[PDB]
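Worksheet for the structure shown next.
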Amino acid sequence: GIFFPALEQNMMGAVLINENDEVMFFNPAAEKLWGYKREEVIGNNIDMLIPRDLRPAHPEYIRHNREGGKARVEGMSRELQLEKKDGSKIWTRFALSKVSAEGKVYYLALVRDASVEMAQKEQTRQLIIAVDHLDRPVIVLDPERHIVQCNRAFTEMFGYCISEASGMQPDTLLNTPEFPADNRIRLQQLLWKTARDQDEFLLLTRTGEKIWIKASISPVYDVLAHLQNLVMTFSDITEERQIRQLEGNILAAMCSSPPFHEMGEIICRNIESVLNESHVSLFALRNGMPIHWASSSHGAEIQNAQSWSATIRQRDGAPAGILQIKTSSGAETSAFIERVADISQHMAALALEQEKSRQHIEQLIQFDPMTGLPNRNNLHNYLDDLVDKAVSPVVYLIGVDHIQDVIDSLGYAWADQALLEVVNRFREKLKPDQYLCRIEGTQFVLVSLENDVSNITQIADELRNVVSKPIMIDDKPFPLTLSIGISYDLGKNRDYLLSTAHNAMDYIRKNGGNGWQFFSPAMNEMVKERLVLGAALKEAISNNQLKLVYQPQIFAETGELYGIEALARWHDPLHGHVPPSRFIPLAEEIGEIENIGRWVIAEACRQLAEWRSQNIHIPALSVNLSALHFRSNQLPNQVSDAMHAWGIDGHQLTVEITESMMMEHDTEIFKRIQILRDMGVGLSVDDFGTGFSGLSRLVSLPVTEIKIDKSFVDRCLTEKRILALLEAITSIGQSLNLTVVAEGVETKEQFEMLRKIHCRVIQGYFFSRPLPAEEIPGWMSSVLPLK
Amino acid sequence: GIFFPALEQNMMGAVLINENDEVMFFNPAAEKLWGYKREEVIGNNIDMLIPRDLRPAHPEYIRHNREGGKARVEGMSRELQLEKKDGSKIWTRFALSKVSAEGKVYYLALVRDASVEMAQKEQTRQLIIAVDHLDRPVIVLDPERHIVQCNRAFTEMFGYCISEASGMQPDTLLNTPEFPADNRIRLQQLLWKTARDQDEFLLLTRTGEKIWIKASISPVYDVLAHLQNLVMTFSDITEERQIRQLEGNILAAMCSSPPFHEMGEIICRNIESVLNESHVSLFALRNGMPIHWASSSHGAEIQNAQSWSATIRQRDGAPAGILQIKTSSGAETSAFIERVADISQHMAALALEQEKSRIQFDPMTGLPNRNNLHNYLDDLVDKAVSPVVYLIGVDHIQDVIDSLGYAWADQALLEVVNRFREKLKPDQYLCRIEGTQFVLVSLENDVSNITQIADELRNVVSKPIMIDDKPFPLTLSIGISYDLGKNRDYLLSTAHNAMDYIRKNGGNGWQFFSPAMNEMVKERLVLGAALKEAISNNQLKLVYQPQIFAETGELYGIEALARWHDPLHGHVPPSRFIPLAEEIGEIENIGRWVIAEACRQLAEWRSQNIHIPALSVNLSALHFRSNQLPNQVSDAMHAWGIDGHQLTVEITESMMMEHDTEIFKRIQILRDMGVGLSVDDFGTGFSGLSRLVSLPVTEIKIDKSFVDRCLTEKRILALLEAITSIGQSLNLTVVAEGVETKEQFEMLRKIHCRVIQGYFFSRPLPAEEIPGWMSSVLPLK
Ligand code: HEM
Ligand code: HEM
């Protein structure tokens, strides 16, 4: 038969199944398909050829095509996935037909492997999903200029599916508005133009409103240089204009640099304004976490809404935030979603970087633009550094009182003018170790490492006196007042210190101000007791209840007495004995040093006079003016008044200075001490001064004595070099005819040392502890010459 | 057999042709296809079925297949347009197979009604056509994140294509720079996002080019809601990032709110970066007419120049300025040019709006501000002070600015000010005028002090200004202005003029404005170099001054003073060139040389007359430094035959116990070597006296300042008496310098000064004739 060779040598797999669905034939094309050999399946049910997972459903097809023939249909051709003997489920073209071989109900199947063309179709699928995700809408036309094929982009842009857009004139599909009439003519011209061209038209949507499109026709020829295809493409000009203006406006608002959440708010406002029927909410990255940053007030739920993602990223690296927008389907094309998303995302990156930059700028702004004092950030840094150093500072909060009333009356033009000299006065009395800051408004924070109560009271008093002179503006007095809250405790944090200071400040201010106060006692009792001491001391000086002690000093080699040096002393009926080392600083603090000096010199004169009444007794008497902080305003009158009201021959009494008060500074005490010298008072010192100028000054008004200090004498045994220093000092003494005194001598050993070093007088316990004022006439004649 | 119905009754169109191309079989499906009858087609030429327009060549194709073999291809399949008997033409798929009967050559053609094939071929066309028409790269990724799709846009913009890129991960396919901003991780995860996402990358072409791209990935799920593919679009954001950089940077500028002109210049520079080899001009509407705002520093001629212009308008649409660009033809695309133009337009409009919208202390570092500087200079002018003004501009800041923005340009300036403060002297008024410019006002005017200050300030910034491990090297331009009687504004203007000159010339340097003193400093540097050469060729000398006891008139010792003579400059005294030595940094060498020569001449004098008692070198007047005492005394004494105990040295108390004190132990070891000392003041109280008597000084040198005026000032007469007495009390020798007259000599012999020196006995004598004087007139009793 002619059919035998044609059927045998064929490239399409042919199979036949009987009415019972059993196979009886195979060909090399079928063997290339599936993989089974002919003999493996000849005369067997089709089931094994059927896919293993499809066999359960195949009997349904068998019944449908055998009991009713699928409503009397012989067969058909379509695509099907074939499982090759290797197990691969390849795609192929199958065909079925009904055949009456042997007069029975047989079925003939044809198969052709279609893997390559299936792959081509898959490539089509990928590119079409891309075309859907292909920003600007595009459509294709045959030379007859009828839309043959389109995309999801054009479908979104003009509400026309491919089923609606197949094979018709582009305008007929896109019913254009009649006004103006030239729209149709121009679009037909561009439609049948064979060269690439672009123009502007005024199309009308499926659903309504006019739009102005920028239509673009372009050609594509073939190998034979004939029109093969055309592309008509466009996306927009109207919403593109909208978004260009949107970006302009959002840039303008962002340039206005509004706060972080307000920036989010403006972004939301504009994004809603354009893509209405949508919700917007941005997340900022803080501590690496997504925090709700902004959200539009239009949070009403909208049916059929799709979320759309975007990542706000800074100049480099990980995300800085998450942008996401939910939009109602059909509001605008997916391409326009992508477009607005890009602009919003990058604009948000700019906004967040702006926020971070302003954060850093504010952090680095730790100073003041008006006064110039370091500001609260610097103060916190400084206190934290002090705590780390483990040094306990004392924080003073100084608050101005009258400045608010000044603002209320005359205004800031006077308030700031007052604060200028307020801070100037602060800085004038500032000290090298101190640290000043301006936390806020009319409040200041002063910091010092001094922890003594006696020093704290002094610093507070200086600060309080800063306003001792009322502020003068245009000859108008302004008596401002200061409320001072101090705090100092061990182990507390800067936060506690500041809070406590502020509370103390408010308490004292509301109490009346013009004053200072410690933390709540705490040590306010330690201050009350010291105030008690001060009041008692003032009363004591007024009543003249003090005691003056006396201390002989004797020549080292003769044993004869050279003189006596006096020392102030105070015995209290209540508190008992209190030393100068404590009540002289207290005298300075309570402003009684002038008085104590007066009294000590007076009593010295009393004793000298009464003793001369008896006999020559005292050759010379010494009183330590330096140890009593004797100021410039005291010397001439305070000495001469007594020296003359009673009878003292000048050379009888002597005074002592520490050479620091002697350096010129601004007192020029030189003249006062010269007057004392003229009266005949001996001059005693402890050092020679800065250099040649110092020595020349010392010799110019020739001083009489030079007093080696106990600090040197006691450590003489420790250090031989100090012995050399003393040798030099005594040698200079002999050179200039200066009497060299030594203080704090204690034992026979130091006495022998000074003997060999030619000290020429000794004062200290080793010969007599300072004996009370009345034993002197007995001790002198009963112990001298203490040879 | 079933072989017959399998074809005869088959609904699949199949035809057979023999060696003569005669149709031997024609199925009813073939009848349905063509329109012929089986009895009419059987035994006839295949051409009858072949389309008439194609029939003539069909026999030729059959003959070629029969004769040439064509590699014995078994079969093939493709589509073609069929022509029916009635004349109607239709499109049909088909396939050919080679069959043989009776040992001859036969051909079998099978036909399919191409409906899905036709539609899908039409589509494939339309789709490739559409994508190609558009010029946006796009690719597709399988679930394994492997590219399985490309387009002409992707291949042209990336070089790669499916032929090479098929089935390979995007990161590997996409070369990237060496972690410039750690974008490797960005690419890696973006290629792993499980939802539609988008960011930006830098990728390098096959040639390698840092081009910027906007990756937007979008997932597409199958019908059953499973991730099927990931379609990604690379938008060419080279231009778009130009837009970005433009805004971002100028927005940052706007936030920093610089001067109007500075904003304009920022715009100029970055727009120029955007448009290569272009020119930019900016005008603004002032007083109702366009007046210059700014312009690009570039002003050279442009070949094939193209001019574009735009009117900057406010929100209301009214004009606000005129921007213009000149670009070289072919350098930039028109689309790019227009985009940069309009973005610049609107952004700069916002900048102008910010300008329209827009206290005696710097709120950032802590220096005064221009108002305070003006007040300070005014308060100096009213007192008639002629302040020397150093206007310091910190150059290379632009790298800091572009790297970390104005917020950190502030940090850089903070570091600059912090480094400057540590050296700022008292009586020096440092303020910050604006941005990157500081004003240091000083009172001292002597040119030597001015130059020293300038050098110190330039040096203190020697070390890089490190910020967050990014040591930006910043440089200093120091304009100097100074002129008697000139006001604050002129001083500032001229200082800025000199600063502008040195900045444009390169910076990292300092410059006077006034040319007279500008050449004066040049001559001063000439003198410095001359002395530098002179010391190196060691042409110097040392004049001596014998000094004698006041009792026997016998020689006590000889001083050694430096000297330098040049044929060009003539005599240049030490009093003048020693500070020049300080400036040039050769004081150490001068000290070395004076020491060496004193020792050598001592040895030479030993070789004939060893009687030379002692030699004294005035280190205090020579500005000796801390670390040179021990070495360059010991070296000289050992090298020469001098005994060390023969020469002494002189040092003042300030240098004795200030500027640290390791100098103290160095003088300890010097005394250990045994060199006698000679002190000036032994000041600073009892501690000073302790040092004095602990390090045997062996002599005290009363200077001319005191020796003179002795007959007049009673206070200094008393000082002299006291100090002579102190020396006599110790075992110290007292020296009186600069005695000039017989009455002064008589007074000094009264106060018992031991050794006298000065012109009253001997003007200094050169290296020779010292022996003549010493041997002729020694006992000048
Ligand atoms: C890889 C092997 C096979 C697969 C994947 C497969 C799959 C299918 C499926 C899913 C259907 C339902 C309708 C359609 O998709 O066309 C069908 C229909 C059918 N199948 Fe199969 N089948 C295979 C093998 C066969 C063979 C070789 C025959 C031989 C007769 C057969 C007999 C039938 C019949 C008679 C129908 C009725 C279809 C109609 O009348 O339109 N099956 N097949
Ligand atoms: C509408 C009907 C047909 C058309 C338009 C057509 C067209 C062509 C053309 C143009 C070629 C040249 C090779 C090529 O273009 O790839 C060709 C090849 C060939 N055709 Fe056809 N043909 C038709 C029907 C048939 C039929 C029914 C047969 C029966 C055997 C046949 C046998 C052949 C053979 C043997 C070749 C040689 C292939 C080769 O050498 O590569 N043609 N055909």
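Numbers in chain B track Swiss-Prot; the residues on display, in order, are 12-369, 376-798.
Placed from the backbone N, Cα and C atoms, the Cβ positions cover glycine too.
Mutagenesis annotation in Swiss-Prot: B:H69 to A or G, described as Loss of heme binding; the structure shown retains the original residue. Per Swiss-Prot, heme binding site is recorded for B:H69, B:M87. Swiss-Prot gives this note for the published mutagenesis B:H75 to A or G: No loss of heme binding. B:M87 to H appears in Swiss-Prot as a mutagenesis experiment; the accompanying note says: No change in heme coordination; increases c-di-GMP PDE activity 2-fold in absence of O(2), CO or NO, and 2-fold more upon addition of gases. Among the mutagenesis entries in Swiss-Prot is B:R89 to A, E or I, noted as: The Fe(2+)-O(2) form loses c-di-GMP PDE activity, due to reduced O(2) affinity and/or increased auto-oxidation. NO and CO forms are less affected. One entry in Swiss-Prot concerns the mutagenesis experiment B:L91 to T. Its note says: Increases auto-oxidation. Among the mutagenesis entries in Swiss-Prot is B:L91 to F, noted as: Alters O(2) binding, increases auto-oxidation. Among the mutagenesis results in Swiss-Prot, B:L107 to T has the note: Increases auto-oxidation. The residue drawn here is the original one. B:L107 to F appears in Swiss-Prot as a published mutagenesis result, with the remark: Significantly reduces heme-binding affinity; increases auto-oxidation. Sequence annotations record features per position, and here Swiss-Prot assigns domain 'PAC' to B:208-260 based on sequence analysis. What Swiss-Prot lists as domain 'GGDEF' is B:402-532. Feature annotation from Swiss-Prot assigns domain 'EAL' to B:541-795. Quoted from Swiss-Prot for the published mutagenesis B:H582 to A: Loss of cAMP PDE activity. According to Swiss-Prot, the mutagenesis experiment B:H586 to A carries the following note: Loss of cAMP PDE activity.
A gap of 6 residues interrupts the model between B:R369 and B:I376, whose Cα atoms are 15 Å apart. Among the mutagenesis positions B:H69, B:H75, B:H582, B:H586, not one has a Cα within 10 Å of the Cα of B:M87 (mutagenesis position). Nearest by CA distance to B:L107 (mutagenesis position), out of the mutagenesis positions B:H69, B:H582, B:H586, is B:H69. Secondary structure from DSSP puts B:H75 (mutagenesis position) in a helix. Contacts of B:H586 (mutagenesis position) defined by a Cβ separation under 8 A and a same-chain sequence distance of 6+ are given as B:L544, B:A547, in order along the sequence.
Across the structure, B:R89 (mutagenesis position) and B:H582 (mutagenesis position) are spaced 109 Å apart at their Cα atoms. Checking the mutagenesis positions B:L91, B:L107, B:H586 for a CB within less than 6 Å of any atom of ligand 2 leaves B:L91, B:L107, listed in sequence order. Sorting the mutagenesis positions B:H69, B:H75, B:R89, B:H582 by the number of other Cβ atoms within 10 Å puts B:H69 first. A coil conformation is recorded for B:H586 (mutagenesis position) in the three-state DSSP classification, outside any helix or strand. Counting every protein chain shown, the Cβ of B:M87 (mutagenesis position) has 11 other Cβ atoms within 10 Å. Residue counts of the domain 'GGDEF' (B:402-532) by helix, strand and coil are 58 helix, 33 strand, 40 coil (DSSP-based). The DSSP breakdown of the domain 'PAC' (B:208-260) into helical (H, G, I), extended (E, B) and coil residues amounts to 12 helix, 28 strand, 13 coil. Taking the C-alpha positions, the distance from B:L91 (mutagenesis position) to B:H69 (mutagenesis position) comes to 13 Å. Secondary structure at B:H69 (mutagenesis position), taken from DSSP and collapsed to helix, strand or coil, is helix. When the Cα atoms are compared, B:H582 (mutagenesis position) and B:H75 (mutagenesis position) turn out to be 113 Å apart.
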